[PDB]
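Notes follow the structure.
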Amino acid sequence: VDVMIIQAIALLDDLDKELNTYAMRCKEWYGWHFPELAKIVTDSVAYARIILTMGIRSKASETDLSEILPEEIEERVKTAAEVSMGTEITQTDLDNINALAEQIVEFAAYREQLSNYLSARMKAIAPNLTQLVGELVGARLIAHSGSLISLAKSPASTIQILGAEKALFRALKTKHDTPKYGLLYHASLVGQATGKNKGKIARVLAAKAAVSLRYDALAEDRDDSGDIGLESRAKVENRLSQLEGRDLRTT
Amino acid sequence: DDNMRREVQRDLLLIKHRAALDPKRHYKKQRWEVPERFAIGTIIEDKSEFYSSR
Amino acid sequence: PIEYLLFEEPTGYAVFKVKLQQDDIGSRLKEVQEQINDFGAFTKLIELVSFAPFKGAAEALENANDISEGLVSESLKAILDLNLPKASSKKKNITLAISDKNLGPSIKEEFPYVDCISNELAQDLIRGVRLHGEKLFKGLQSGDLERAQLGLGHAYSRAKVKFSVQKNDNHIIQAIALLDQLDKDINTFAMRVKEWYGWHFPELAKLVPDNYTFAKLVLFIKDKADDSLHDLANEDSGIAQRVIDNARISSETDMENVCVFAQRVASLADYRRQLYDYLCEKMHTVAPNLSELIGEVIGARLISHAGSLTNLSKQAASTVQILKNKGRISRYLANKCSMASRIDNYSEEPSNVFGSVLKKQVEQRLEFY
Amino acid sequence: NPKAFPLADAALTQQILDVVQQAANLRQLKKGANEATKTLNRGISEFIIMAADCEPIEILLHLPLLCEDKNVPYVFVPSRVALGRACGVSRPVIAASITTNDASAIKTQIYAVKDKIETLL
Amino acid sequence: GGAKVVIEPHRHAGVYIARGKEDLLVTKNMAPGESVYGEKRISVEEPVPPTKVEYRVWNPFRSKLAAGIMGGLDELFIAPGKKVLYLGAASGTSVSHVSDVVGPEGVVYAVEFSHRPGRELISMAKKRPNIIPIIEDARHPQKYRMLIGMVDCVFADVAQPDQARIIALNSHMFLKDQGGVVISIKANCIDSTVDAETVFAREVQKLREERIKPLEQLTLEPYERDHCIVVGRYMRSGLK
Amino acid sequence: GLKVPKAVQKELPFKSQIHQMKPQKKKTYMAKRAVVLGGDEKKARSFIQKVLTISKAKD
RNA sequence: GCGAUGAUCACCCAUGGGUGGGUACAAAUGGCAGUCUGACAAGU
RNA sequence: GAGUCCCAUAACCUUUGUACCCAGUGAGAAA
């Protein structure tokens, strides 16, 4: 059953949104004490982990760190710790800064373990789609079309354009050119392609993904081992090879 | 791009022909061809004062 | 003769030695006035002999205040005693060019063999070395001079104004603006927890409707159990054990996952009400009169919607949005609350007594009706 | 420096209170703290008089920041009771404002008091 | 109030015009998401997705420099990479607009002497990092000669009768050669015994006596009665 | 309008040739293909036309 | 035993019933709403 | 062959249900 694949991918979108709105207020709350940090390191969890590590600017002058902020932003944060337009905070609000920082660190821990759960349920529900287009891409395909069987009984052209409905139907209701990527643009194979042949292998990837997807939804002696998805992926990979080998130049 | 100029191409005509939208407004005489770089933006009236410009 | 030059700057002190005098009589002419703009000719006038850098931003702020109010500090004494020759005090003093005519007396009070010049010749020598800056110093300072200037300007200004970060209302702005965010986050996350546990039995969200209490009790119940003694935090607990006996809904990996989700909801639920206690405390130390009058969370939302304690203070009393007789107690509480916020903002370290008096006044007014 | 800093002495105080009484007769005076801050943010004000002895003092110290923002003279009279009595109302006032008017029969007097309190300030 | 405008670059670099049915002088917002003195804002969505950047309406009845811009000044020296020394930064009203006209790569030194305006200046300069607030008297530039170096334009919104001496001292310390000197002269605050043209002529004569060549003056009349902006450049050698 | 005769205008110089294009009698494919939008779009078209002719007649 | 530290302020019936609504939100398979093409292409 | 990364992961409306309502003013109020 996959009634919770839709739930997990909606939680994933919602939760990345709440991570961003927590990181912004952590950055501008701790920015009173040390303002250059949010502009010299931009990662939310690296920011939270570093203020959990040091706390204060003189504390940064006496401490060091290498498990966070790799090997080249250290001199920048030390120079900005030595000279800064930032004030000095107290302990009673450094405690809430630290509580927010451990809060969003645990938030990202929950994010990556929810992604582990999504990968597990996806490769136990429709594993050939995972072997072809990937876990979260196939997950939002299934979550877009509702049911796995309702996605399986759709043609491969629909699976190609599946995300781009407003562009599709405006380009049909006036006589314009339809999109070619849809939700399948973020597959790794289409990432490997470059030019007009990412439209070409969006087409061949949607064809093989329709094959693997309706195998997964309609099989009964299925083995959850990735065999049909893997042979389909080998077909798409050597096709991508043979149309990246050609070149429109003349040699 | 022309793809966005073909979406905001009508209210740029309204701003070009401002002078004949209200019979009491009577702007100062400029020409105002379409500028090369522009941006279409929406006014944020804030959450401080109500009911007047709202 | 303008023999030496003293340039103060945020990184430290610099003593320059004047090589060639500029013209005194032709000092207003065009070529003399733009030779201090050309660097290739200014380096014919000025040579750096010493630069004592500061020990940090603390000594930088100390020397910025001493230079500001016209006193010779100890680092000044050190560098001048190192660099200036032991001239006489009665015949041909050594001539130091400063930019501050009331720092000069403090220099002669410490070194009587030094006469100090700050007239237009020393002024444009000084502004020549200000105009060129980092090029004269030949690479010998740590720290970019404009970055130290930003730090020293902010430090000097906060010192001069006595900027306290305890009575800093941006903390309570961001605290309540984050608390509303996590109100809706704990709400939607525990709604999804109740949804995912709704097919384990759909009566726990009927008996126990509060989000935190539901989440903490379902973090340890994962089964039937019986042994209903430590589930009272017992009429609702007895009804819940009866419903677990009469279980009427339907894993392991999914159930472990929704346990992690409810643990996330519990972590959000006790980071909230840590934040709430923090902002009640911060509101008592930042706005005690407002919090005595209408309460800590209400005063927090009041100064948030106003934007600052200063904006709520300087707002008119008839334009305060607080949250018949019922219609005009709002106006009475509004203008008393505006009064209390003015007291609380512009007093420097406030008491609670005027919030108490205004609370007494508004309770007298509501009890009169 | 106290909080209610630019206080007037007795001669300037009586000059201020006489022109306050005449403006109150000529409907050119807006009296009270929130009416004063209303007319101050509206910009129709020539100078504001705060009384330096009301029961809190920050209650009207909110107004010097507004006057500084909009470059309006502000002066501290040392009696709220005499200020209300000059205003012509039966209560003490703590702040009052002289609104701008050019069909005003006391414009020279208001300008002279403005010059005196601005050289004070 | 919820309407839609078109943003268009002005002649002056760093400032814009929002055309609707009433057009607005507008600057980019350096601290997006909040207003400083209650002005209205415009949020454009410029095109990783597009980002919502926003703009602030410059009110000419609450800014002498905006009154000068939209009365028509041939050359402001406040420009998008510059350093401006604002004298008489009476609150953060016009300093915010000068700050985000000057941009992230330029610096505004906001000099103010009173202390509650200084507190609001520091709390505004937190969210606008390109503002160095200097709480000091501008009549003694040596008291803050250590914090500022080599500005490109001075703006003077002081309202004191020793204005030209303050402008001359701060220019001789911190302005560079052929830099900008923008002055907002208020006739009634200089002196009210003479008329406005007499006091403007005397102030311009004082500027050229302190060798600041005036290029341009503007009365800025529909927004302020008996005001002026005098735009000059610091010639330092040869006003002739 | 000025109706220049055909006997004159066939014997004109190359620069003075009169470009007079004939009307179309055949329902061509691009005209029978091309789509026009309706409702809100046709009242937008009507509005823009009214605004532009009021502006031109005022000028 | 007051107050400028602020008084005050869309249709019918002989307190109460009958006549329009809107905003600010929750559903919502009435909706908008309808899931591109189809046999060649690359090379020697 | 072919306009999505520019929010179909979105925007907006109508049959039904949930809570109000048709700020300024500036010397009066009470008997």
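Residue numbering in chain E adheres to Swiss-Prot, whereby the residues present occupy positions 82-128, 134-326 in order.
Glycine is treated like the rest: Cβ placed from N, Cα and C.
Swiss-Prot has this to say about the protein:
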type: MUTAGEN; residues: E:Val87 to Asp; note: In nop1.3; thermosensitive allele showing a decrease in histone-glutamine N-methyltransferase activity upon shift to restrictive temperature; when associated with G-103; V-175 and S-219
type: MUTAGEN; residues: E:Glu103 to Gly; note: In nop1.3; thermosensitive allele showing a decrease in histone-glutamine N-methyltransferase activity upon shift to restrictive temperature; when associated with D-87; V-175 and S-219
type: MUTAGEN; residues: E:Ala175 to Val; note: In nop1.3; thermosensitive allele showing a decrease in histone-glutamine N-methyltransferase activity upon shift to restrictive temperature; when associated with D-87; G-103 and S-219
type: MUTAGEN; residues: E:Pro219 to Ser; note: In nop1.3; thermosensitive allele showing a decrease in histone-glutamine N-methyltransferase activity upon shift to restrictive temperature; when associated with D-87; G-103 and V-175
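Closeness to chain C is evaluated for the mutagenesis positions E:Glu103, E:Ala175, E:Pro219 by Cβ distance, with values under 8 Å counted; counted residues in sequence order are E:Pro219. Its Cβ placed at the centre, E:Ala175 (mutagenesis position) has 32 other Cβ atoms within 10 Å. Using a 10 Å Cα-Cα cut-off from E:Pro219 (mutagenesis position), the mutagenesis positions that qualify among E:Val87, E:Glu103, E:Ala175 are E:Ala175. Taking CA atoms as the reference points, E:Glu103 (mutagenesis position) and E:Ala175 (mutagenesis position) are 29 Å apart. Cα to Cα, E:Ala175 (mutagenesis position) and E:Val87 (mutagenesis position) are separated by 31 Å. The DSSP secondary structure for E:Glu103 (mutagenesis position) is coil. In this structure, the mutagenesis positions under consideration are E:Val87, E:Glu103, E:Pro219, and the one with the smallest number of other Cβ atoms within 10 Å of its Cβ is E:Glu103.
Proximity to chain B (CB-CB distance below 8 Å) holds for E:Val87 among the mutagenesis positions E:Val87, E:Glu103, E:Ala175, E:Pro219.
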